[PDB]
Amino acid sequence: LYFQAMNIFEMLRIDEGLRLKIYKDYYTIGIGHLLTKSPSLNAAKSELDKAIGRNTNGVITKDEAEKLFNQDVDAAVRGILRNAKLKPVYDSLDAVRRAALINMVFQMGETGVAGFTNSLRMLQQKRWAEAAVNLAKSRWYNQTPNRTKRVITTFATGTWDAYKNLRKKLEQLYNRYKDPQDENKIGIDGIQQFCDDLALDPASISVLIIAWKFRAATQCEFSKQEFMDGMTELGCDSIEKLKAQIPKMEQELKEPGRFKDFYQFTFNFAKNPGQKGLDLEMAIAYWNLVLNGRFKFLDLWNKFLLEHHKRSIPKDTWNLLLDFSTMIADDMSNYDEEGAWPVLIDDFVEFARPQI
Ligand SMILES: *C[C@@H](Cn1ccnc1)C(=O)NC[C@@H](NC(=O)[C@H](Cc1nc2ccc(C(C)C)cc2s1)NC(=O)CC)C1CCCCC1
C-alpha cells in the first residue's frame, strides 16, 4: 500500500477534527473512524484493541489514529472508483483535487457527493472557476461554511493554500500568547494577554464559557493543541472572530441540556490535576459563577459548607446540586428527606429549614 497520504491526514484533522478517546456519533475514534454498529462499548473497545494490537482502553496516540485514517482513505478511494458517477471525475483530477473530493466523501458519503452532478461535471472539465462558484450556492456551504470554503479553494486553485494560510494565521496568533520558558504551551502571562485581548477578566463567566467551548482540560493551563483545535473547530482565526462568537455560546446555555453539560464540565476544569475531588473554596468560587441567578439558597449553601462541611466536594455531589437547585421550593417543603440525595444535601436542608 506504500506505493499508493501526508497532506490528506492534516487536511481532515483540520476539517473534521481528531479525537484520541472513544466518542459517540455510534462508537467512533480518530478522524471519524467507526469502530462498530453494536451499542456495546465492550464490543467497541474489542474492535479498537484488535485494530491497534494493544489494550488501548479506548485511548490512542495520534500515530495510531493515522494508521486508522489511512485505512479509511483507502476504503473511501475503493468506494469512489466503484461509483459510476464519481469514478470519471476522480480519475480526471490531480492529487490535490482528489484529496478535496475524498474530503467531501468523508463528510456526506458517496450519495451526498453524487448529488452535485453539475459541479462534478465542471470539475471533470477543469472549469475550476465555474465549479468553485457553483459549489458555493449549495446547502453544503451553509451547514459547514469554514470547511466548505477551504475545500472549494482546494478545487479552485489545486493548492493547499486554504489549509496552509489558516495554519499560518493561527501560528502567528499563537506566538503572541506562548510561554517564553515553554514554546509548546500558553503560560500565566499568555492566558492573561488572551483575556485582555478579548476585553474580559480571566476569572469571568465569559472566559469559563470559552474554556467549555475549547473543551479545555484545566484552569490556568492552555496547551498549543487546545488553542489550535479550539480556534479551528469554532471557525475562528483571530481574537475578533472569537469575540463575535460569545453571544452564540451564551444563547446555547439558555437550553437546559447545554447548561447541564457546561455545569458538569466546570467541575472537571476547576479541579487540580491528580485530585478526584474539588477543594471547597474552589467549588464555592465556581458555584458563584455558574449558579448565580439559578439557585435561591446559594449563599446559605456556601455558609453551610464553610461552617459544617469544610472538606472537598465529590463530582456526584457537584452534579446533583444542579438537580437540587431546580426542584427545591422556596420553603423547602417539597424536599424528600427519605429520598436519595447526598447526605451533604440532607444536612443542608436540616441546617437551612429553621432559618426559613
Ligand atoms: C491559576 C490557578 C492557581 N491555582 C490555585 C489553586 N490551584 C491552582 C487559579 O488561580 N485557579 C482559580 C482561578 N481560576 C482562574 O483564574 C482561571 C484562569 C484561566 N484559565 C484558563 C485556561 C484556558 C483558557 C482558554 C482561553 C480556553 C482560559 C483560561 S482563564 N479562570 C477560570 O477558570 C474562568 C472562570 C479563579 C478562582 C476564583 C473563581 C474564578 C476562577
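Residue numbering: from 1, along the chain as shown.
Quick check of the header: X-ray crystallography, 2.1 Å.
Yeah, the Cβs are placed from backbone N, Cα and C, and that goes for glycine too.
Some features that Swiss-Prot has for this protein:
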- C220 to A, G, I, L, T or V (Swiss-Prot position 115): Loss of ability to stimulate cullin neddylation (MUTAGEN)
- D346 to N (Swiss-Prot position 241): Loss of binding to CAND1 and CUL-RBX1 complex but retains binding to UBE2M (MUTAGEN)
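Each of the mutagenesis positions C220, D346 was scored by how many other Cβ atoms lie within 10 Å of its Cβ, and the smallest score goes to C220. On the backbone, the CA of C220 (mutagenesis position) and the CA of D346 (mutagenesis position) stand 34 Å apart.
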